[PDB]
Amino acid sequence: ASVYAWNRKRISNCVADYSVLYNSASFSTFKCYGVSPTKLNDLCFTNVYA
Amino acid sequence: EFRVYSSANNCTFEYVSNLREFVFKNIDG
Ligand SMILES: *[C@@H]1O[C@H](CO)[C@@H](O)[C@H](O)[C@H]1NC(C)=O
């Protein structure tokens, strides 16, 4: 989607795998504010928004 | 005939799968 019409998708009721995204070795930027990205797997929230 | 539901807002969890007895509790979500 365009920047003025940024799309949203909620995700819940599933098992995430952040390490695979971490070790994709293809992204250019990766900044996580307030959380340890390597310790993301050892955390549990209610829902995420992409 | 299904004439009850006439909307689609924000959704959340969705699950699909003599006499009869049932009990329904609701605690801590
Ligand atoms: C759907 O529920 C969430 C939960 O708080 C709320 O933030 C959101 O505004 C709701 N959507 C609409 C269209 O009301």
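Here Swiss-Prot sets the residue numbers for chain B, with the shown residues being 156-172, 188-199 in order.
This entry, so its header tells us, was determined using electron microscopy, 2.9 Å.
Note: Cβ is positioned from N, Cα and C throughout, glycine not excepted.
The Cβ neighbour count for B:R190 (mutagenesis position), using a 10 Å radius over every protein chain in view, is 4. For the published mutagenesis B:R190 to K, Swiss-Prot gives the following note: Partial loss of biliverdin affinity.
Record note (Swiss-Prot) on the natural variant B:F157 to L: In strain: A23.1, Omicron/BA.2.75. DSSP assigns B:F157 (variant position) to coil in the three-state reduction, placing it in neither a helix nor a strand.
B:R190 to S appears in Swiss-Prot as a natural variant; the accompanying note says: In strain: Gamma/P.1. In the three-state DSSP classification, B:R190 (mutagenesis position) falls within coil.
Distance noted between the C-alpha atoms of B:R190 (mutagenesis position) and B:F157 (variant position) is 24 Å. The number of other CB atoms found within 10 A of the CB of B:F157 (variant position), across every protein chain shown, is 4.
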